[PDB]
Amino acid sequence: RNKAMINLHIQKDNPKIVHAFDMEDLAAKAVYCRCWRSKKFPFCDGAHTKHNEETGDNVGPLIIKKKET
Amino acid sequence: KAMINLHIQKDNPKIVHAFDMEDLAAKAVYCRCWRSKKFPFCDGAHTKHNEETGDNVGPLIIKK
Ligand code: FES
Ligand code: FES
């Protein structure tokens, strides 16, 4: 009946987890976690697969690429 | 174990978004909470989510 947290474990000493990157620093491809289960947060490490299988969810990452380095 | 995404595009078995930086404006704010009405962009819905659940999630920002 009570709504669940999305992030169970990550950096709980931080009252609001925000990441901010400059485009100029970006790699050719970055894969960012939107499931809060990655062990390498804020990057996606495939943990969303286990999460989706265990919970029936359908979440996946955000991919940011550069057309040119 | 509870789902994270409650309502967004449930006919897609795994929601992935991919963008090229050259297409972006000087600032893009991406939702990591699956509560935005403008998903995949952040509309501030994370604030209510954090308030109601005690969570601490927030967006990912790509800026110039
Ligand atoms: S590990 Fe979280 S979206 Fe892939
Ligand atoms: S609305 Fe989801 S992270 Fe801001």
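Following Swiss-Prot, chain B residues are numbered 42-105, in order.
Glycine too: its Cβ is placed from the backbone N, Cα and C atoms.
Just so you know, the Cβ of B:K55 (mutagenesis position) picks up 12 other Cβ atoms within 10 Å once every protein chain is counted. For B:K55, the entry in Swiss-Prot reads active site, schiff-base intermediate with pyridoxal 5'-phosphate.
Secondary structure at B:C74 (mutagenesis position), as computed by DSSP, is coil. Feature annotation from Swiss-Prot assigns [2Fe-2S] cluster binding site to B:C72, B:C74, B:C83, B:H87; the stated evidence is experimental evidence.
Recorded in Swiss-Prot as a mutagenesis result, B:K55 to I carries the remark: Fully incorporates and stabilizes the [2Fe-2S] cluster upon in vitro reconstitution. Abolishes alkaline pH dependence of the midpoint redox potential of the [2Fe-2S] cluster; when associated with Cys-87. Under DSSP, B:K55 (mutagenesis position) is assigned to coil, being neither helix nor strand in the three-state scheme.
Experimental mutagenesis at this site is recorded by Swiss-Prot as B:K55 to E, annotated: Slighly reduces the transfer rate of the [2Fe-2S] cluster.
One mutagenesis experiment catalogued in Swiss-Prot, B:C72 to S, is accompanied by this note: Abolishes absorption in the 300-500 nm range.
Mutagenesis annotation in Swiss-Prot: B:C74 to S, described as Abolishes absorption in the 300-500 nm range; the structure shown retains the original residue. With a 10 A radius on its CB, B:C74 (mutagenesis position) counts 24 other CB atoms from all the protein chains.
In sequence order, B:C83, B:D84, B:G85, B:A86, B:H87 make up the list of same-chain residues 6 or more apart from B:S77 (mutagenesis position) whose Cβ falls under 8 Å from its Cβ. The note that Swiss-Prot attaches to the published mutagenesis B:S77 to A is: Fully incorporates the [2Fe-2S] cluster upon in vitro reconstitution. Slightly affects neutral pH dependence of the midpoint redox potential of the [2Fe-2S] cluster.
Where Swiss-Prot documents B:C83 to S as a mutagenesis experiment, the accompanying text is: Abolishes absorption in the 300-500 nm range. Cβ neighbour count for B:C83 (mutagenesis position): 21 (other Cβ atoms within 10 Å of its Cβ, all protein chains included).
Among the sequence features in Swiss-Prot, the mutagenesis site B:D84 to N is noted as follows: Fully incorporates the [2Fe-2S] cluster upon in vitro reconstitution. Does not affect absorption in the 300-500 nm range. Slightly affects neutral pH dependence of the midpoint redox potential of the [2Fe-2S] cluster. According to DSSP, B:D84 (mutagenesis position) sits in a coil region rather than a helix or strand.
One mutagenesis experiment named in Swiss-Prot is B:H87 to C, and its note says Fully incorporates and stabilizes the [2Fe-2S] cluster upon in vitro reconstitution. Abolishes alkaline pH dependence of the midpoint redox potential of the [2Fe-2S] cluster; when associated with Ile-55. Markedly decreases the transfer rate of the [2Fe-2S] cluster. Abolishes iron transfer to the mitochondrial matrix. For B:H87 (mutagenesis position), the Cβ neighbour count at a 10 Å cut-off comes to 24, with all displayed protein chains included.
Among the mutagenesis positions B:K55, B:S77, B:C83, B:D84, the ones whose Cβ sits under 8 Å from a Cβ of chain A are, in sequence order, B:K55.
Cα spacing between B:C74 (mutagenesis position) and B:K55 (mutagenesis position): 15 Å, rounded to the nearest whole number.
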